[PDB]
Amino acid sequence: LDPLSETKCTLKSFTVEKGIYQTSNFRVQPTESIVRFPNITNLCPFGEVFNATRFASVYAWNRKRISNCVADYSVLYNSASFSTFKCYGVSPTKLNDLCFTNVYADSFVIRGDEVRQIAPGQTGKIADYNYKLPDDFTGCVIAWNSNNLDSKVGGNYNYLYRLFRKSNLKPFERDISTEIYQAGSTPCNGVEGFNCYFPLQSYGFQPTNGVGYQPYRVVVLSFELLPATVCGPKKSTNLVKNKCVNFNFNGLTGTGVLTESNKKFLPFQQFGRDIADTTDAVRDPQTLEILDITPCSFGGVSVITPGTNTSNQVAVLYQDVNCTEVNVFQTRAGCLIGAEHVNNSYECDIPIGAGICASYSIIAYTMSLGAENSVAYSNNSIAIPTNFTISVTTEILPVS
Amino acid sequence: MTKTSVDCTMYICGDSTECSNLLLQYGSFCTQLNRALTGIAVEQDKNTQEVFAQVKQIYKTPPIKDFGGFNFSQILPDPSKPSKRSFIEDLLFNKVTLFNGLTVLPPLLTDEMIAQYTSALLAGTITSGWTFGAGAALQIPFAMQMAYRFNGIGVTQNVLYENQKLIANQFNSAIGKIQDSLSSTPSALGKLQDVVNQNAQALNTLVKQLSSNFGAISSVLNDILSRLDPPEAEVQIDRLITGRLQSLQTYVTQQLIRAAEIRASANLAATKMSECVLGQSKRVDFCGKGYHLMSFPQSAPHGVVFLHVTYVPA
Amino acid sequence: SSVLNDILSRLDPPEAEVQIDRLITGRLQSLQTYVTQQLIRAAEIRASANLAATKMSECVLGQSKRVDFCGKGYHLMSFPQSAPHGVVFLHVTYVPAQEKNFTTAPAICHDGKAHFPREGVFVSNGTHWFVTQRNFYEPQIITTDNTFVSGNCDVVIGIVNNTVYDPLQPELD
Ligand SMILES: *[C@@H]1O[C@H](CO)[C@@H](O)[C@H](O)[C@H]1NC(C)=O
Ligand SMILES: *[C@@H]1O[C@H](CO)[C@@H](O)[C@H](O)[C@H]1NC(C)=O
Ligand SMILES: *[C@@H]1O[C@H](CO)[C@@H](O)[C@H](O)[C@H]1NC(C)=O
């Protein structure tokens, strides 16, 4: 409620002795949090895979490896040009917060009716004979219709897909064998005829293809993690100065006020530490400006009371705080609020510090040292007492 | 000694609510440490007030300095206002070289009013000798006063009055020798320096402790908040808080032990004022080597310097 | 929990001993803090008590020359009184008062010879030169009994002329 009550609880007693008590501590807090990463530049070549003019057959799916770059999946996810966005293992969003060691991109082309079979736990001709994927893969499959890019007048037969084969294909297996499939009268032995059929068949895409039969480009991105090399995207924020701010400069997180600094950093030095290895200055990477970090003010509240017995009026002293950031009167011990400045000079009653004291309205003055009297000195003058006094004092000393 | 206060909460946590709830859940150690920290400050203020504020009246030296040949321009306030400190005192002051909840409080008595106290004291000594300490100051030509001192020592007054130049030359020269020794020779304020060192170094420790892992994954409690979920977060934080609390408590105890040492030294210094400066001491070697004649007080950054005249036969 | 009974009554040995171990680490820390702080104080109090013993010994069983040791002013005596956990010394001291100036002279020229108070000071009210004692105005004619001669008066700085009464001669007469 008010300082006098806060003091009352601090002392756990409803009756306050005249003095100054240090009740609590006032802190400033960060406002306008900021993050700053450097000026803008090493992006993964996803475009080289997606926009790529040539794609291999479904049975000849082309594999590429991506590492040592930064991947921005937000642009891909928020594109609206792809009709297939299925991420398994991780959420389709929040992919910018994940960093992996490697990325494997398996790209190929199929017809629309077969876009369903590309998923864990499914069975089908394409999945079983052309491209089988692991049941528990951690990645995402992207795909989109490619009629305008894969349909040709008279039939685009460059795309092939295997039909017949005996076993099943194991995870991440690439088979290019073109041996004639045997259906049984005797082994083909590189000879066709009865019970010997060519394993693979051509899609033959045409411009007038139906939605199901229209071509579709499919790319499966598998993330491999076991030092991670490809991490997420750098929207840095703006720089604000002269306020208690929570700042993040290239992983260095802290709280304080940033101000212009006269310090000169070397080209290869980012941040400077004062004695005791406490961060003192930081160079903002975006514009290479060196900024001094100062802890935004904090310090003790002391409450000055003349005693509940005498009056309920109080004074706050904010210690080592410039109280422009909060009868405000400024002293070397901080500032005092609630206490009237006077120029007089009395004996010290309640000692505030730096040579100021308070006394009871509550007045803050500059303690007087005592009655200043000059002794009437003369090289041939003495002062002799003509009376005396028998003074009895009490000295108390703890023993036990 | 330096008056230090430590915000236990912030210094242990540093703006972390969950660390705060852990430590409040850990007991009420912050009160004790704080409130000893207070005790120990207000004890510092009390050393100074005791040692220096013996006289309640500020005596002023005459404008006319006719002390029988004795020259005390070097110890008497400089009208040039180098903070109103004597040239000895400036010398002493410039011969000593002086964020995580550790602040420093300012002393109650500034260097300026300490210098003024020493000035009142020293002027009351020159004018009145010891009778400004027993009541009201009584003037005396200071040649007589030195005759009375000699009398006390166990010399007759004629020895002084016949010898008054020589003694004056001599005491000037000794003051000048103190002036060179404190001007050129170093390590003269080793005690006060050592105190300042030992305090500064306790802080640099306790700070430098503040960055230890005490078994945790890391020493920055933000990376443990940002890397772990509540249960093991509180685990690691608990370890940090055990370690930090240990370190604070070490610190505060060591500071205590020292504060007791310094209080002993300060009450020795108050006794030395009281007897050597406001009077002539019979206590052999108490107020310097030889037969005490007098002493003059001078302020220092965090102590007092007594220049004691004594009489040495030869 | 902080009640070791509810931890005995809620858990089985292994995790019981775990939690108890934590309590015992904490409690042991607290005791040890306490005992150390009590120590530090006991040293402080022992210092204060030996100061008090010195104060008995000197102020009460004798008269102290130690200025302000046994009270402000010139010590006369002290009386001890008991207290709950300490001692109270009531010290008598003598404090001069009602001052009065006087012109002084380190010595006196008489018969070409310098005279020096044997115990006291030479003071003059306006015209007349008395030898008093230092701590109480009690003026008293200058006399060869209460001054001692040391050489001529060409060397003392600030000597003053005056007549030194010789308390024989009227006895001869
Ligand atoms: C404070 O108030 C009480 C209330 O009864 C009064 O009796 C007492 O004298 C007061 N104490 C002081 C120190 O003024
Ligand atoms: C004190 O009060 C005012 C300023 O508040 C000033 O004008 C006045 O002269 C001061 N009195 C002094 C310095 O004696
Ligand atoms: C003493 O003081 C007076 C003036 O105060 C001065 O003129 C005189 O020369 C001095 N001499 C002696 C011996 O006191």
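We number chain C the same way Swiss-Prot does; the residues here are 974-1146, in that order.
The way this entry was determined, per its header, is electron microscopy, 3.6 Å.
Cβ atoms are placed via backbone N, Cα and C, with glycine included.
Here the residue is the original one, but Swiss-Prot notes a natural variant at this spot, C:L981 to F: In strain: Omicron/BA.1. One natural variant named in Swiss-Prot is C:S982 to A, and its note says In strain: Alpha/B.1.1.7. Natural sequence variation is annotated in Swiss-Prot for C:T1027 to I, with the remark: In strain: Gamma/P.1. According to Swiss-Prot, the natural variant C:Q1071 to H carries the following note: In strain: Kappa/B.1.617.1. Here the residue is the original one, but Swiss-Prot notes a natural variant at this spot, C:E1092 to K: In strain: Theta/P.3. C:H1101 to Y appears in Swiss-Prot as a natural variant; the accompanying note says: In strain: Theta/P.3. Among the natural variants in Swiss-Prot is C:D1118 to H, noted as: In strain: Alpha/B.1.1.7.
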Comparing the Cα of C:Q1071 (variant position) with the Cα atoms of the variant positions C:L981, C:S982, C:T1027, C:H1101, C:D1118, the shortest distance belongs to C:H1101
If I take the alpha carbons of C:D1118 (variant position) and C:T1027 (variant position), what is the distance between them in whole Å? 41
Taking the variant positions one at a time (C:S982, C:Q1071), which has its Cβ surrounded by the most other Cβ atoms within 10 Å? C:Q1071
List every residue in the same chain as C:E1092 (variant position), at least 6 positions away in sequence, whose Cβ is under 8 Å from its Cβ. C:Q1106, C:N1119
Neighbour count, 10 Å Cβ-Cβ cut-off, for C:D1118 (variant position): what number do you get? 10
For C:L981 (variant position), just count the other CB atoms lying within 10 A of its CB, please. 13
Taking the Cβ of each of the variant positions and counting other Cβ atoms inside 10 Å, which one has the highest number: C:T1027, C:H1101? C:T1027
Just name the variant positions among C:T1027, C:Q1071, C:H1101 whose Cβ comes within less than 8 Å of a chain A Cβ; none is a fine answer. C:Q1071
To the nearest whole angstrom, state the Cα distance for the pair C:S982 (variant position) and C:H1101 (variant position). 101
Based on DSSP, name the secondary structure state of C:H1101 (variant position): helix, strand or coil. coil
Reported as an integer number of Å, what is the Cα distance between C:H1101 (variant position) and C:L981 (variant position)? 99
Work out the three-state DSSP category of C:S982 (variant position). helix
Taking the Cα atoms as reference points, how far is C:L981 (variant position) from C:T1027 (variant position) in Å? 56
Mapped onto three states, the DSSP assignment of C:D1118 (variant position) reads coil
